Amino acid sequence: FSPXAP
Amino acid sequence: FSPXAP
Amino acid sequence: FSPXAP
Amino acid sequence: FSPXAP
Amino acid sequence: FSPXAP
Amino acid sequence: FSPXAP
Amino acid sequence: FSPXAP
Amino acid sequence: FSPXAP
Amino acid sequence: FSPXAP
Amino acid sequence: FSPXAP
Amino acid sequence: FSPXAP
Amino acid sequence: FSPXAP
Amino acid sequence: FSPXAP
Amino acid sequence: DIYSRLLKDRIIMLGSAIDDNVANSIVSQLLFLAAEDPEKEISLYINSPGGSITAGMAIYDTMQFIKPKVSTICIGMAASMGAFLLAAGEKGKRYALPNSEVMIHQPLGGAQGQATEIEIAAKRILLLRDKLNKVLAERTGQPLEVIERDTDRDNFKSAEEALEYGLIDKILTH
Amino acid sequence: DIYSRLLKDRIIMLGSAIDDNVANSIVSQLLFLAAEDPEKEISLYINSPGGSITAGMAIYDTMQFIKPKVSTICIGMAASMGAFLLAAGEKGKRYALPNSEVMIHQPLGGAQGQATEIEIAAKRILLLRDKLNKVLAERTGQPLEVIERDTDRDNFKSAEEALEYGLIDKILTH
Amino acid sequence: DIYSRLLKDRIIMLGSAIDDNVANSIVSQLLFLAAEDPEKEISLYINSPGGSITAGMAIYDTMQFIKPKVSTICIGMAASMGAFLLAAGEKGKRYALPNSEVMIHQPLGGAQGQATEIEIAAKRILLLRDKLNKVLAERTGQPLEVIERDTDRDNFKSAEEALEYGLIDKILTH
Amino acid sequence: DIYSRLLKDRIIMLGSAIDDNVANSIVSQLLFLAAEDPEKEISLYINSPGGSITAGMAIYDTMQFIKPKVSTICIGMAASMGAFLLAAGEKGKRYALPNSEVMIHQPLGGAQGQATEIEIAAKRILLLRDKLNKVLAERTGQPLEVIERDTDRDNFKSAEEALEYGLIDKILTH
Amino acid sequence: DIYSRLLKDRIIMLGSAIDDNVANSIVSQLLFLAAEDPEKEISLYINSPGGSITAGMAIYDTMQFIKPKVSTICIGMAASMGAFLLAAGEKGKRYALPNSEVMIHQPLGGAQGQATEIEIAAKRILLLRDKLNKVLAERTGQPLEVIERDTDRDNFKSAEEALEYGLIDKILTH
Amino acid sequence: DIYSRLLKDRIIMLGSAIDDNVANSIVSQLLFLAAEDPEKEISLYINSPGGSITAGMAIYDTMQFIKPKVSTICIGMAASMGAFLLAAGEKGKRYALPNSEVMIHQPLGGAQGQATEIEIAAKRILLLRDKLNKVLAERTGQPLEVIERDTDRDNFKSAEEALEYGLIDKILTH
Amino acid sequence: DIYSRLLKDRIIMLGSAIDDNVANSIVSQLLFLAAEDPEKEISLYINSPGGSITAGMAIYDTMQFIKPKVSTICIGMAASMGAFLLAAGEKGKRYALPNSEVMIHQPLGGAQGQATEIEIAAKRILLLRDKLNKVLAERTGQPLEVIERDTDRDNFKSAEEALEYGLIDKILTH
Amino acid sequence: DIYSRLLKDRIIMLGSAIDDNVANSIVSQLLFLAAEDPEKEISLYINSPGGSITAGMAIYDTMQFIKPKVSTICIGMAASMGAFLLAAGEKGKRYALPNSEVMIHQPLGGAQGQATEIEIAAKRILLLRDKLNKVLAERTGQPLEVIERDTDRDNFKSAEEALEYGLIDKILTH
Amino acid sequence: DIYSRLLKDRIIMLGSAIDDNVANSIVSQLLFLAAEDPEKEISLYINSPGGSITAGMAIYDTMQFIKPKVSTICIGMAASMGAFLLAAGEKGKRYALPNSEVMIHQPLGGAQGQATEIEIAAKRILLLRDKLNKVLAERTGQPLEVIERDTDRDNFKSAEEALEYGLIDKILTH
Amino acid sequence: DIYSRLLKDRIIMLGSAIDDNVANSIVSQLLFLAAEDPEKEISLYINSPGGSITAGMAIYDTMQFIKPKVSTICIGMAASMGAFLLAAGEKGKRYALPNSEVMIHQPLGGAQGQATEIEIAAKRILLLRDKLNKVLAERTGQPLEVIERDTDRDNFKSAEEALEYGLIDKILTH
Amino acid sequence: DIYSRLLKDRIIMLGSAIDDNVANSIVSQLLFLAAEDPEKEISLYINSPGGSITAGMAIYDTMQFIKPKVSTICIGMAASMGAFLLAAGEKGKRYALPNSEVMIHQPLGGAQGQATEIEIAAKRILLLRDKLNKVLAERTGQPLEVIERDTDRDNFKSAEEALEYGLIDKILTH
């Protein structure tokens, strides 16, 4: 779940 | 249930 | 149940 | 339940 | 059940 | 349950 | 159940 | 259960 | 199931 | 189950 | 279970 | 869960 | 569980 | 007892599914009332979903045997063998209330086991369907082919529709 | 009680499956009525699917023992031992209603356990089938070979067919 | 009550499996009847599959204790302790109907737990088998060895066979 | 009612497992009979498998409290607390029938939960075993050590053996 | 009815677990007897394992309300609220039979759901334990601290021990 | 019957959960007693955990309709609608015994299906909570906000606390 | 896998009741083996109690469709459709072991609902019985009338009897 | 897998009740091992309570068909068909361990339904008992009459007794 | 495996109710990832209804122990201990998707048995409610009194509402 | 697998109740290890509540048959046949851990049916109790009479007590 | 596998109730790790509600036997035997996380049957409570009287309280 989770 | 049965 | 039983 | 039924 | 019991 | 009920 | 109980 | 209850 | 299916 | 099945 | 079966 | 287990 | 089992 | 009171005035209540017990009771009452007075008619009030075919026929056969004329009144619902019994009432004396419901359909059953056994059951129920349909036909005036067709599936009828079909003769109003 | 009223007029109602309880009741009633008047005939109304073989024979044996002649009326359905009992009624006094149904077949049972035990059960039920078939043959007039064949599987009969077979003597109409 | 009527004429009905309740009732009735008239014989009608051994012996012991002679009639089926009770009737007054069935066999039981406990149960039931077999031998006239052998497995007997064995003295006919 | 008739003649029937209901009934009857006539002895007929210890002691304590002497008759089976009650009958008036069975053993119970709770249960039942064994010893004449040993496991006794042990005083015959 | 007879002599039997039904019956009887004669004492015979706390207090509150003095007799077992009710008897008139058993302990209950709901239940039962212990203390003479300690776990007492504790005043013997 | 006796003295017992059956009975009794004497007050004894809201209101509405003043006595426990009915007693004549327990809380219910259906159920029960709370407020003297707060969760009260709250007017003692 | 090894040598094992799953697996394997080598014969080992008729025919039809000759070996028991499949093996290559058992009988089924529906089921199973019997007749050499008669009830056959009947061609020995 | 390792050394383990699955597996393994080397003997280790008769015979028939000699070792218990299989081992190569247990008895089965159907089942199981007894006789050396008698009821034998009977040839020691 | 792939990138999925199993797995993964690289942050994705309190705290305590910062993402629903865990994420790195739902409430439990035992359970859960509320207060910034009030009943919050409350720091969009 | 690793070092784990499956596995492992090296001793770790007698003897007999000396270690609990197996270890090589528990008792079983059948079961289990007790006596050094007495009821022993009794030879410490 | 990874680093996870299976696994792992390196310490992570006493002691005895020092970490909850095991960790190396919970109490069990059998069970569990309490006393430093008192009922402790009690030596933080 990136930007930013990763 | 009369008239007519009785 | 008569005539004839009784 | 009277007065009035009965 | 008679004759003979009674 | 009296005095007083009855 | 007598003689003897009663 | 008397004497004495009753 | 051939000939013919295949 | 041979001789003879195979 | 040998000697002798095997 | 180290330092210190390991 | 040795010394001595093994 | 409220029902025992009705019996005192020659009124039998068939207000539950029809099983051997119910059937035997109704039959006994019919023979009883016929014994007390073979002249005064008897009234069979019906509000039943139906039940056993042999049980219903026991009732039916007794209705026919006794001298007193048996009038039938459909109150609430008269389905399956209950409807059959309603139709069995003395011609001209078969009633239903304004919002009564009458449903006619074919027999229900079951068969388990060997093909031979299933066949035994099949022939029996098919024979029963015919025996019942034939009586319905006579009682309604509808030809057999019509009864066979109309009973193929659950056929619900209003009192007005039951009257038009020949199941009842009159609708009680006021 | 409606049935107690029928008993007052020498009518016994066998309208449930036959088990030891039912059997003992019927037997007691038969002995009772026979005690009150060994002359007046007794009427056994039947609407039963059958039941225990030993229970039915208790009833049968009592029907034979007492002096009063026992007439039987099949109302609704008379199957298995119930049919047997119907056929056991006093010759000439066995009735059925227009739409009554009469079914005759062979005994039903079960066996569990060792071959030896299964054999014990097998011999018993096979013996019972013979004892019953023989009486049926005597009561109907049909030869044993015919009874054996016709009872191999559930054999349903109409009142007309029951009459032709010799199970009943007359069909009550009006 | 139909049975209460039979009791008025010194007839006790054992028509259910034998359990402590049934046993206590029969015992009470026997003592009662014996109290009313220690002279008039009593009739015990039997149609039971059997039951508890201690329950049957309660009945048996009472039959022996009272002065009145107790006759037994097998109606339907007399199996296990029921058969034992039938055989226990006053010598010369033990009857059975034409199609009655009499079955004699060995005691049935169970044991659970420690070897020691199973042994306790084993000795008890084996002792009971002996006590029962011995009485049967005395009552029938058959030697013990014969009773032991013939009761090893369920032994079903016709009334004719029961008579030949010494379980009953006469078959009631008409 | 047959039992109500026995009560009219001062006979109480303990013919079912002993539970609080049975116990309260027996106790009430004992107090009742004692109230009607503190002189005429009372007869407690026993055919029970036993039951609750506190229920049996309720009966026992009442047997001792009332003035009338209570005689006990073992008919069928007198096991566990039932045997205890038999032994509790008035010395010299404790009977059993020829084939009665008497069984004595130790109390049965259960404990669940914490060690502390299990210990509570353990002490109670062990205490009860002693209280019971001591009374048995007094009533039989056997030394406590003997009762303790003989009741370790189910101990079945014939009437002859019950007599030899001191559980009963006489065997009823004829 | 045997109990209805005891009621005629002002004796109420609490011989079953205590539930609202039992409680309402006992309460009605107490009010009834008090109405018939506010002078003659009433006897409450107890042989109960206990039951509902609110049910027992209904009984307790009624025992206190009426003028007649209520004596209690422990026959068999008086546990939990039953023991409480025994202790509640009129001072000087609380009895027990030689082998009666009396058991006192703390209330039993349950709580399910949210912490807040569990807390509601907790406070209630803890409050009830206190209310009960306080009455026990007054009735026995034991200090509260002693009651609280002695009822922490199931505390079984003999009649002799119940007497020494102050739960009863006298042991009935003969 | 003990209760039928109480009815003879104008006392109705609500000692079970409240369902339509209980409610109809209570209502009938109230109308009956009011018919016999519209002057003499009636006593409603309560020991109920509560039940159906519509059932309770049936009782409540009848209490209000009749001329006789209805006094209420909480014996044991008066929870939920039972507590409501207790509070509904004639002002000044609402009692409770020393150890009675009174619990007030909000209505309980359920909703299944579509959001629309759940909403229907929600509005109904929320409306009922208000209707009840408002009456409780009038009957107790507590402001509505207080009733709403105090009934948010099960609120158990002693008789002393019920008195202080305005649910009852007096505690019966001696 | 031991069976997968047998498949590598063109041996299919039908050793469970026949259901759609089993049937689809066998069919797939037959087509598979036929695809790998339409010349090398395939061996179908049978030890099945039978099962679904449509499932068996799926197997049967495939046995006939493929070019490779399918030999059948009855090991253990070949009952119902399993026996049918055994008989379906390539003429001259149908075997059974010394103590194999072969049982042939008529189809089993069920019918529930309306007479019309029962009739649908009846015609189907009766049609299936004929289709199966005809093939059996062709495969065995027995006339149809003989197959119809011999399959009326469970007909158990030894390997020697199966050979005489024409169900198998040879018994494997050593 | 430990068992797969034993199979690598020609050892098959029959250590569970015998059902079609177990039977098919054993049979496959036997044919497999015989295929790999028709010379090297195979060892069948047995510790089974028995099971299906047709399943056991599938195993038996295969043991006989293959060239390799099959030796059997009873480890633990060899009951019913398991014992049969033990006895079926190559003469001279049937072993048992010092504390092995061997139990022989008659077939177990069941029959439900019509007398005719019960008879079908009876003849089958009785035929099977004979077929098995005959083989046992040949394998042990005991005359058929002896086998029939000794298998009438569960006959438990020690290894020493099995040896004396002819069920095994040698007891493995050390 | 899709999840094993997420673990390779330091992402742990808590997408089921929390029980000891789930808890031990999450804990192991956390320790594992922390071992591989005590610097790279770890992401805990949450979509759980909650579960065991001690299980959640095992996870919570591990989140705190390890050096890597643990970010939390609420996807779907984060209720009860799941919500607690979400709030436990590294300050500034607690996320939720636009339509995520976050629900906080008080602990759920149960207590059965003696008042003393219920009290043990009550104190425990009440203590746990406090410990949890205090952490929630620290993590959100809300005063304890506010957390206590807002968690009294199921408190459902939208992502926007969760953000305003201090449960999360940012809502992921695009 | 952790256990497969222990097997690599000649260690077999009997850590579950003993049934035929467990027994066959242990036996196979013993034969396997003995095959790999008939010199290196084998270690049987025991933590079992016991189980089937025939299953345990299968293990026992194998322990004796193989050349390798089998040492036994009781870890946790060694009850019933597990204790027997512990005692069966190579003399001088039977160990137990400091807090191990060893329990010896008599066989448990059941018997249902005819007295004759119960007797069959009784003789078998009593014979087994002796066979076991004799081996225990030889293995411990205790005289048979002592074993018989000490195993009458569940006899729990500490490791110290097991050593003093002769069940083990040494307690493993450090 | 995540756990298999932890084992590679000498970490055993006890995160489920303790039964013989769990116990045998833990024991094997401990022996395994000790075999690989008798120097490197081993870590036992605990999150268990407890379980079998003999199972826990198997683990405990092994912890003591091996040379490697076993450190214990309570993560989540350590109750009953799990708490015992935690306390059993190498002195100075027993940890718990900030919100860990530790609960100590007395053994739980059951007894059914004869007083003698209940006594056997009682002595066993009471002996076990002592053996455990003594070890706890040694491991904590608390006198035995204190352990006995504090474990009378479920005693839940926070990590801080566990530390003060002597169950753990240090609380892991960061």
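Using the numbering of Swiss-Prot, the residues shown for chain R are 19-192, in order.
So how was this one determined? The header says X-ray crystallography, 2.6 Å.
Note: Cβ is positioned from N, Cα and C throughout, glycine not excepted.
Looking at Swiss-Prot, the entry for mutagenesis of R:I20 to C or S says: Protein no longer oligomerizes, loss of protease activity. Among the mutagenesis experiments that Swiss-Prot reports, R:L25 to S is described with the note: Protein no longer oligomerizes, loss of protease activity. Among the mutagenesis entries in Swiss-Prot is R:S46 to C, noted as: Has peptidase but not protease activity, activated by ADEP antibiotics. For R:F50 to S, Swiss-Prot lists a mutagenesis experiment annotated as follows: Protein no longer oligomerizes, loss of protease activity, activated by ADEP antibiotics. Listed in Swiss-Prot is the mutagenesis experiment R:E54 to R, annotated as follows: Has peptidase but not protease activity, activated by ADEP antibiotics. Here Swiss-Prot notes a mutagenesis experiment, R:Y63 to W, with the remark: Has peptidase but not protease activity. One mutagenesis experiment named in Swiss-Prot is R:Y63 to A, and its note says Has peptidase but not protease activity, partially activated by ADEP antibiotics. Looking at Swiss-Prot, you'll find the mutagenesis R:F83 to A noted as follows: Has peptidase but not protease activity. Marked as active site, nucleophile by Swiss-Prot: R:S98. The annotation active site is assigned in Swiss-Prot to R:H123 on the grounds of sequence analysis.
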Number of Cβ atoms other than its own within 10 Å, given for R:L25 (mutagenesis position): 16
Neighbour tally for R:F83 (mutagenesis position), based on other Cβ positions within 10 Å of its Cβ: 19
R:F50 (mutagenesis position) versus recorded positions R:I20, R:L25, R:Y63, R:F83, R:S98 - nearest by Cα: R:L25
Where R:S98 (active site, nucleophile) falls in three-state DSSP terms: coil
Candidate with sparsest Cβ neighbourhood (10 Å radius) among R:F50, R:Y63, the listed mutagenesis positions: R:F50
Least buried by Cβ count (within 10 Å) of the recorded positions R:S46, R:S98: R:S46
Among R:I20, R:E54, R:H123, which are recorded positions, the residue with the most C-beta atoms within 10 angstroms of its C-beta: R:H123
Residue among mutagenesis positions R:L25, R:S46, R:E54, R:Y63 with Cα closest to the Cα of R:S98 (active site, nucleophile): R:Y63
Chain F neighbours, restricted to the recorded positions R:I20, R:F50, R:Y63, R:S98, by C-beta under 8 angstroms: none
Secondary structure at R:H123 (active site), reduced by DSSP to three states: coil
Cα-Cα distance linking R:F83 (mutagenesis position) and R:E54 (mutagenesis position), given in Å to the nearest integer: 15
Inter-residue C-alpha distance, R:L25 (mutagenesis position) and R:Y63 (mutagenesis position) (nearest angstrom): 11
Helix, strand or coil at R:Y63 (mutagenesis position) [DSSP, three-state]: strand
Recorded positions (R:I20, R:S46, R:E54, R:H123) in Cβ proximity to chain Q, threshold under 8 Å: R:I20
Of the recorded positions listed as R:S46, R:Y63, R:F83, R:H123, the one whose CA lies nearest the CA of R:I20 (mutagenesis position): R:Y63
Minimum Cα separation from R:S46 (mutagenesis position), reported as the residue among recorded positions R:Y63, R:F83, R:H123 that achieves it: R:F83
Rounded to the nearest Å - Cα separation of R:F83 (mutagenesis position) and the residue listed as 'active site': 26
